[PDB]
Structure formats: structure tokens, C-alpha cells
Amino acid sequence: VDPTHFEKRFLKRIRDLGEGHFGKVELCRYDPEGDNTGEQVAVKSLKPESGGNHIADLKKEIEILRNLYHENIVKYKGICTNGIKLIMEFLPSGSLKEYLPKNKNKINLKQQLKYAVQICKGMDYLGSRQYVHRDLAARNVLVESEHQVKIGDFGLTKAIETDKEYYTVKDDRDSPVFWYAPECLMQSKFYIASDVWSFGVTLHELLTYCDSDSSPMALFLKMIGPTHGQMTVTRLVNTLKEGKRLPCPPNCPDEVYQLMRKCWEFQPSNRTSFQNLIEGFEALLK
Ligand SMILES: Cc1cnc(NC(=O)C2CC2)nc1-c1c[nH]c2c(NC(=O)[C@@H](C)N3CCN(C)CC3)cccc12
């Protein structure tokens, strides 16, 4: 018997956890004994509404996650099998976007920086395997406990080819543009340093406890224009070309803000690394 093979007949849907266009994630219980004692699992599958290219994408995501093993990367459990489903561990506390606003009193600057280190460690692991994540935002970072976070979704993750510095995304459908580096918006080119940019934006979110009024979208839209529709991204590029970045969060030391700023150097080659960030945060923690 294969422990990563989940039979459809025992995989019982409890509720929806998240939904996009063409895909969804559900809370299921895997209950082979039929008495509600089975393990809860997060199940990602494709919607009938979805096109044909979306199945290939889900299969590639599965193969990526199947082979990643890290304390700060969400655990692959298996598959339920043309159509297919990805089975992952379920973390009840959900994402930082959901968890931080409800837990401010429990989570001080020290714990915020400890989470930041954990995000950087999972991301550095991903980078060592030549993947660019392309969706690094607080909503995709899961809370295991008050002491542990995990990178939690790999829907947009792509492999960077050997002897190559970036992946060019042909279809950039529903990209998180307010987390994206200039090269990503301008040329659809994704480097490891592009995830470092995104990490800086995620660090901002963490430091603001994912408050919606000071969210990356909100603050950038105030900077450029709430535009503007079709012109949003090109105006956003122009504001970034001018040198304008998200401001220092309230109660955020300049030292932490300077680490953030190094994520947002206009050129990818001049950005900080995840390892440099870890060392920076670790020196602030001691
Ligand atoms: C694995 C897991 C374990 N545990 C919890 N825990 C909980 O939900 C707690 C709160 C009850 N969640 C997840 C989880 C992993 N991915 C999720 C997504 N993913 C997306 O929507 C993807 C498709 N998009 C994200 C945005 N991106 C721009 C495009 C892709 C939505 C909702 C949940 C999950």
C-alpha cells in the first residue's frame, strides 16, 4: 500500500479554504475507517471552469512539492488521482494575513523577525533547488504555531534552467503585481532576486500585522492612483522607476527598514540575498 495514495472514496470534503479562478483549495478529512477520526488535509484541485493548460500546471506543482523537504515548507502528503488532486498537511491557524490581525498582543517585534528568518530559510532552500516562487506574500505563508511558519502554496513556482538566471513567464495570469519586482512587471522575467523583492513586501506586511489599510495594494494605489484599471501596472512601474517604495512601517526600527530597502534595489543583481537577510535579522535578534 502506498501511503501517498489517497482514495477518492475516503477523501471527504468539509469546506472550502480558498478559491481563485480555475482552481480551489478545500479542507477534507481522510477517513478510511468511516468514523470521523481521520486526519484533516488541505486538498488543491482544478475547477471544471478551468482550461486545459491548468492541469499540466497542477501536475508540475505536485512534482515540485513532492520533492521539497524543509521545516519552513508546507508538508506534501500525497495525491488523489486525467484529473488529479494535491494533498497537503492542514494548518488550522491559516496564513499570516489571517493570523496576524487576530494575534498582535502575542506577536512582538522579536517574534516578527523570527518569522522573517524562517521565511528566508524556506526561500533559500527553494532557491538552492533552482526554483523561483513568484507568489511570496503573507497570504501564502502559513502559521504552524506562534513559533513556526511555513511557505504554504507553490501554484506559481517555476524552475530556473541550468546556466540561466531567470525564467520568462509566457502567461502571467492573475499575478500579485504589488509584490512584484520591476523586471517581473516590465519583462515577465523572474530571478531568485525577484523573490527577494517579494520578501521585502512580505516583511512590510508582517511588520504591519497584515493591516488592510496599510497593505501593499492600498499604499501603492494611494501612491499611483486607485488609474486606472488597465494602466495600473504601467503606472506602478513608473512610480518604481522614480525610486518610490513602500514607507517604513509604524514602530519599525530603521535597521529593519534598511534590510527591507536592500530587497528593493531597482536592479536584481544589486539586491541582498536570503542568506544576507538571515544574518542581518539574526544579528538584530542577539
Ligand atoms: C496547505 C494549506 C494548509 N492549511 C491551510 N490552512 C487554512 O486555510 C486555515 C485558515 C483555515 N491552508 C493551506 C493552503 C495552501 N494554499 C491555499 C490557498 N491557495 C490559493 O488560493 C492559491 C491557489 N493562490 C494563492 C494566491 N496566488 C496569487 C495564486 C494561487 C488558499 C487557501 C488555503 C491554502
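Sequence positions for chain A are given in Swiss-Prot numbering; the residues included correspond to 865-945, 950-1154, in order.
According to its header, this structure was worked out by X-ray crystallography, 1.7 Å.
Every residue gets a Cβ built from N, Cα and C, even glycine.
The active site, proton acceptor annotation in Swiss-Prot covers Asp1003 and rests on sequence analysis. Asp1003 (active site, proton acceptor) falls within neither a helix nor a strand when secondary structure is assigned with DSSP, and so counts as coil. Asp1003 (active site, proton acceptor) has a Cβ environment of 20 other Cβ atoms inside 10 Å.
A C-beta separation below 8 Å, combined with a sequence spacing of at least six in one chain, links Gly887 (ATP binding site) to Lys908, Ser909, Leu910, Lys911, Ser914, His918, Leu922, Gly1023. According to Swiss-Prot, the feature ATP binding site maps to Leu881, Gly882, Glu883, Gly884, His885, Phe886, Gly887, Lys888, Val889, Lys908, an assignment based on sequence analysis.
Quoted from Swiss-Prot for the published mutagenesis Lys908 to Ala: Loss of protein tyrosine kinase activity. Residue density at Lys908 (mutagenesis position): 22 other Cβ atoms are found within 10 A of its Cβ, drawing on all protein chains shown.
A simple Cβ count within 10 Å picks out one of the binding-site residues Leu881, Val889 as the most packed, and that one is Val889. With respect to ligand 1, the recorded positions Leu881, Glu883, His885, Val889, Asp1003 contribute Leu881, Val889, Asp1003 as residues with a C-beta closer than 6 angstroms to one of its atoms, given in sequence order. On the backbone, the CA of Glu883 (ATP binding site) and the CA of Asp1003 (active site, proton acceptor) stand 15 Å apart. On its own chain, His885 (ATP binding site) has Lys911, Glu913, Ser914, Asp1042 as residues at least 6 apart in sequence with a Cβ closer than 8 Å to its own Cβ. The two recorded residues, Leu881 (ATP binding site) and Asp1003 (active site, proton acceptor), show a Cα separation of 18 Å. Taking the mean position of the Cβ atoms of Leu881, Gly882, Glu883, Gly884, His885, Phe886, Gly887, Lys888, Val889, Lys908 as the ATP site, the remaining same-chain residues with a Cβ inside 8 Å of that point are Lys911.
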